[PDB]
Amino acid sequence: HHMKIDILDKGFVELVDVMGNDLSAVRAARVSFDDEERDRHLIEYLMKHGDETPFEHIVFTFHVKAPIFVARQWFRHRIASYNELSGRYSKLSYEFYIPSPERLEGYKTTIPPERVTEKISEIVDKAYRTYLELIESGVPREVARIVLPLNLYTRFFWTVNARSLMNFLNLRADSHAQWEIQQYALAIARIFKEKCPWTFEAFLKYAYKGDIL
Amino acid sequence: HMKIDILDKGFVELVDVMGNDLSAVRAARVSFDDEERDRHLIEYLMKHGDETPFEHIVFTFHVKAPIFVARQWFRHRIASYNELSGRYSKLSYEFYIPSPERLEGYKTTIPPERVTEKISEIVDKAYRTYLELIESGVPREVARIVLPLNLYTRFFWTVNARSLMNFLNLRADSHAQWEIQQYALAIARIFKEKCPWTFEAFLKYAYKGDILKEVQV
Amino acid sequence: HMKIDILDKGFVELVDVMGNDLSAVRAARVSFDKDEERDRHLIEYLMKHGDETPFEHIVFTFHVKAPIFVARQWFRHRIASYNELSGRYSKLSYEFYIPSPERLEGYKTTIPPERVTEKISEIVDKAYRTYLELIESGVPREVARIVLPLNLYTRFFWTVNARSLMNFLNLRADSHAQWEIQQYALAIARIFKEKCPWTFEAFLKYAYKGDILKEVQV
Amino acid sequence: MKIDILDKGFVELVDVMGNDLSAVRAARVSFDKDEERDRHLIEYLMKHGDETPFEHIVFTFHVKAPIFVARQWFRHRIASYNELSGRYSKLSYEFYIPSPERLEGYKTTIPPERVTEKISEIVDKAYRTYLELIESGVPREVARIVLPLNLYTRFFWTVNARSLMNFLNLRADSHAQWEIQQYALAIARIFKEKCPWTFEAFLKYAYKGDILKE
Ligand SMILES: Cc1cc2nc3c(=O)[nH]c(=O)nc-3n(C[C@H](O)[C@H](O)[C@H](O)COP(=O)(O)OP(=O)(O)OC[C@H]3O[C@@H](n4cnc5c(N)ncnc54)[C@H](O)[C@@H]3O)c2cc1C
Ligand SMILES: Cc1cc2nc3c(=O)[nH]c(=O)nc-3n(C[C@H](O)[C@H](O)[C@H](O)COP(=O)(O)OP(=O)(O)OC[C@H]3O[C@@H](n4cnc5c(N)ncnc54)[C@H](O)[C@@H]3O)c2cc1C
Ligand SMILES: O=c1ccn([C@H]2C[C@H](O)[C@@H](COP(=O)(O)O)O2)c(=O)[nH]1
Ligand SMILES: O=c1ccn([C@H]2C[C@H](O)[C@@H](COP(=O)(O)O)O2)c(=O)[nH]1
Ligand SMILES: O=c1ccn([C@H]2C[C@H](O)[C@@H](COP(=O)(O)O)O2)c(=O)[nH]1
Ligand SMILES: [Cl-]
């Protein structure tokens with residue numbers, strides 16, 4: 001099981017593992033009441049009637065590289081398991097999300113988009129050089145890192161079941177979410193679709209509350 | 001699929017699993033940006049109480065157990081369950097009848113075989129009543145209320161290895177009811193087979209119960 | 001005190017509550033300090049737009065007496081805390097739910113409803129008798145009890161936040177749920193409404209998925 | 001009840017449901033006294049690891065903390081969080097600047113007072129860049145990504161006493177970052193005030209950390 005989607009300038013969402021498939025929900029559901037067409041139909045039935053427990057039996061592990069401001073929003077999803085790169089224990093790499101100029105179109109900035117991008121690059125560089133200077137000076141990493149900006153990239157593993165993934169997408173795959181987290185949500189959705197096509201289609205048709213998928 | 005028989009009619013069966021010991025290693029290694037190195041990290045993790053990397057190992061079991069066992073089991077909230085429904089299915093004539101040997105250590109007034117026999121009789125009376133009620137048109141969801149707590153039920157249980165260790169701490173232990181201890185022994189056997197390093201680590205550094213140190217696999 | 005009788009020997013009792021509607025408003029705004037129309041409008045906005053995290057800051061503790069078959073459905077609600085009456089910290093008692101004849105009227109049975117009641121009562125009586133006999137003979141109660149029917153009453157404390165309570169109502173205050181647990185959920189709703197009227201009205205207006213609370217006062 | 005933490009931080013108690021006797025009532029399952037026997041039950045529960053009764057005591061705190069502290073805190077999943085968002089209320093911009101004493105015990109190339117200064121300098125320049133972006137029409141959600149991890153945020157945290165004890169095990173400990181230990185000590189103090197018997201039995205039998213005994 002492997003898929004990797006690149007996101008933003010340096011980010012990604014990578015599928016590490018998966019347990020089960022659409023039929024894992026069918027099998028869990030069928031236990032209640034003690035054929036391809038009827039199995040597809042049952043998935044559509046569960047989704048329509050809001051019986052989402054059978055989808056908890058499908059599980060994913062992702063490996064994600066995202067800016068801290070993205071990761072912070074993401075880790076609000078409590079029904080999941082995380083392990084994240086540590087700024088207390090690791091020397092942090094010079095990797096920051098610098099938005100492209102096209103990210104500001106629609107907005108009428110009094111300076112050109114290219115200069116916004118550059119100003120972001122500049123402050124980031126200054127902050128990172130300060131962080132290094134502090135570390136080289138003997139300041140512990142856990143203190144030195146507090147000067148680094150929220151666009152610093154972090155990495156995490158994320159284990160999450162299909163039900164929680166549907167909740168995650170209802171919130172994040174939506175135009176009211178910040179564009180950057182939308183991009184990550186589209187990548188999660190794309191992988192979900194690949195691995196669980198019937199669940200994903202049913203989700204879209206019956207349960208999905210957002211407007212971008 | 002690994003299937004272990006438990007009690008007179010029960011079982012624990014492994015349906016699926018995601019990951020293995022290395023899945024915990026991979027997840028732990030992310031913090032800080034070889035076999036005996038990897039196995040050493042598992043022990044270190046367990047020794048210092050960082051159980052989060054073990055959440056990335058996930059099992060699905062299919063379990064057949066008496067309702068009284070299932071009700072205890074289902075108290076474990078950090079897990080997913082789907083169970084056979086007495087509202088929606090006619091229920092099978094299957095009930096846990098304790099063996100005579102279940103009743104020793106206990107000074108009783110009637111022989112253990114008599115205890116066994118009186119349990120059987122009540123089971124048989126209740127099931128016959130249940131069948132009569134269904135035949136008379138009583139909806140299943142009402143008719144089943146007369147059935148005893150030793151009725152067998154069936155469920156799928158999806159659970160990560162951290163939560164499985166919690167479960168073992170509470171149920172693979174002499175304070176737990178003997179019947180659920182038996183199920184927790186089978187759960188432990190399957191955990192050990194799929195996750196040997198995590199399992200040996202758990203036993204050596206974090207397991208809080210008594211029997212898994214006493215009783216092989 | 002609020003205690004509502006349910007079924008023949010059941011009940012829902014309110015033990016404690018943290019917060020009120022304004023606990024959700026304060027949490028949404030992250031402000032520890034009142035403007036009724038504004039605060040009520042925010043409750044509705046949150047509910048309409050599916051931002052239910054603020055409602056997690058209101059919490060209830062109930063004491064419920066219910067038959068085991070109801071409890072097994074109820075305890076499937078994992079986002080909550082339960083303590084069930086065990087025989088380790090308090091005395092156990094033995095009572096059972098015997099459906100009334102009217103529970104079956106509207107079902108074509110080949111025996112009168114009263115005979116159903118009698119047959120249920122009869123088996124309950126024999127099972128209880130077997131149980132007592134086993135106990136009196138030295139059989140430990142964890143084994144003796146396995147003969148007892150699923151209509152045996154149990155009791156539990158349930159601590160649950162308003163968001164999770166609303167999820168419980170969606171599934172249980174609904175004609176697809178078993179009638180018995182419907183009756184419990186109507187009592188839960190009555191209490192929730194009493195304590196959190198604005199949240200409860202907004203819930204029914206924008207988020208509630210069931211049928212019965214829109215038909216049945218309280 | 002409010003306790004100030006760091007230079008501009010705080011923890012304040014917003015609400016509480018229950019007290020020590022709420023655990024006692026849950027354990028016995030009885031809505032309907034004896035100090036001695038009730039305390040004994042609390043100790044008995046704690047020493048045998050039966051922590052479910054403590055889930056029936058619940059707290060709401062209001063916390064002001066730097067983002068790097070909040071990221072660690074929000075990893076506690078068995079709890080409810082609401083974080084300050086500009087959608088429902090006014091944002092302000094303050095930053096945690098460490099005191100020179102925070103470096104004591106570290107032999108550093110530059111004086112601790114100069115470390116402090118270098119931190120204030122970046123905060124200042126990052127904040128100034130943020131305001132320049134905002135004034136030029138960059139949306140806030142983009143402009144803010146240049147702000148440092150010491151930026152203060154605020155949140156409401158609703159947590160039951162069991163999950164609160166878990167939190168204290170991990171954060172009221174010398175292996176946890178100093179800054180979050182400080183907040184964990186405040187949480188502990190409020191917990192002790194409201195549930196003395198529970199808090200006492202926790203320290204005696206179940207608490208895994210070091211600092212609350214010191
Ligand atoms: C009419 C009816 C018929 C039913 N028939 C059956 C049956 O045949 N068999 C059967 O087993 N059960 C059956 N159920 C029970 C049902 O499947 C659920 O177990 C129960 O209603 C709890 O739902 P919940 O998870 O939303 O509640 P909680 O378990 O309190 O969950 C509430 C919220 O938490 C989230 N959540 C909690 N844990 C997880 C998790 N691990 N993964 C993802 N999200 C999570 C969800 O977003 C949800 O909105 C039936 C229920 C009803 C109402
Ligand atoms: C000194 C220290 C160093 C740390 N270093 C790192 C690091 O390098 N990287 C990193 O990512 N994190 C790190 N952490 C964070 C830590 O690993 C946990 O994320 C955090 O402490 C939450 O733990 P918890 O799951 O018990 O709390 P909650 O998340 O509130 O969970 C509480 C309880 O519920 C159970 N539980 C809850 N959810 C689940 C679940 N999904 N599966 C199984 N059981 C569950 C647990 O058994 C636990 O007893 C560190 C923490 C400390 C204190
Ligand atoms: O002491 C620690 C170290 C890391 N974490 C968590 C918090 C974040 O999700 C990551 C990284 O935190 P950091 O403070 O950068 O090491 O892991 C923690 O909760 N406590
Ligand atoms: O050993 C025990 C005893 C009770 N419980 C739980 C399960 C039920 O919800 C109640 C009552 O269980 P009982 O087996 O009736 O004592 O408490 C348990 O999980 N383990
Ligand atoms: O309406 C229902 C039907 C089943 N369940 C759950 C409760 C048990 O775990 C199983 C079987 O319950 P039963 O009441 O036998 O259908 O599924 C439920 O919660 N609600
Ligand atoms: Cl609706």
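All residue numbers here begin at 1 and follow the chain in the order shown.
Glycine too: its Cβ is placed from the backbone N, Cα and C atoms.
Straight from Swiss-Prot, the features:
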- B:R171: active site, involved in ionization of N3 of dUMP, leading to its activation (ACT_SITE)
- B:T52, B:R75, B:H76, B:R77, B:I78, B:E83, B:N160, B:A161, B:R162, B:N166: FAD binding site (BINDING)
- B:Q72, B:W73, B:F74, B:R75, B:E83, B:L84, B:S85, B:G86, B:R87, B:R144, B:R171: dUMP binding site (BINDING)
- B:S85 to A or C (Swiss-Prot position 88): Still catalytically active although shows a large decrease in activity (MUTAGEN)
- B:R87 to A (Swiss-Prot position 90): Binds dUMP 670-fold weaker than wild-type (MUTAGEN)
- B:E141 to R (Swiss-Prot position 144): Shows 0.016% of wild-type activity (MUTAGEN)
- B:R171 to K (Swiss-Prot position 174): Loss of catalytic activity (MUTAGEN)
- B:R171 to A (Swiss-Prot position 174): Still catalytically active although only shows 0.0008% of wild-type activity. Binds dUMP 7300-fold weaker than wild-type (MUTAGEN)
B:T52 (FAD binding site) CB neighbourhood, other CB atoms within 10 A: 19
Set of same-chain residues at least 6 away whose C-beta sits under 8 angstroms from B:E83 (dUMP binding site): B:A70, B:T153, B:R154, B:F155, B:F156
Minimum Cα separation from B:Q72 (dUMP binding site), reported as the residue among recorded positions B:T52, B:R87, B:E141, B:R171 that achieves it: B:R171
Recorded positions near ligand 5 among B:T52, B:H76, B:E83, B:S85, B:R162 (Cβ under 6 Å): B:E83, B:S85
B:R162 (FAD binding site) versus B:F74 (dUMP binding site) - Cα distance in angstrom: 16
Proximal but sequence-remote residues of the same chain as B:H76 (FAD binding site) (Cβ under 8 Å, at least 6 apart): B:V159, B:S163, B:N166, B:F167, B:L170
Mapped DSSP class for B:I78 (FAD binding site), helix or strand or coil: coil
Around the Cβ of B:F74 (dUMP binding site), the count of other Cβ atoms that are within 10 Å: 18
Candidates B:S85, B:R87, B:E141, B:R171 (mutagenesis positions) - the one closest to B:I78 (FAD binding site) by CA: B:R171
Members of the recorded positions set B:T52, B:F74, B:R87, B:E141 whose C-beta sits under 8 angstroms from chain C: B:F74, B:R87, B:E141
Among B:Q72, B:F74, B:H76, B:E141 (the recorded positions), residues with Cβ under 8 Å to chain A, listed in sequence order: none
Residue among the recorded positions B:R87, B:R162, B:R171 whose Cβ has the most other Cβ atoms within 10 Å: B:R171
Candidates near ligand 4 among the binding-site residues B:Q72, B:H76, B:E83, B:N160, B:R162, judged by a Cβ under 6 angstroms: B:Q72
Between B:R171 (mutagenesis position) and B:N160 (FAD binding site): CA-CA distance (Å): 16
Across 4 unmodelled residues, the distance in Å between the CA atoms of B:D33 and B:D34: 16
Pairwise C-alpha maximum, in angstrom, for the residues (B:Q72, B:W73, B:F74, B:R75, B:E83, B:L84, B:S85, B:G86, B:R87, B:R144, B:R171) that bind dUMP according to the record: 29
Coarse DSSP state, helix versus strand versus coil, of B:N160 (FAD binding site): strand
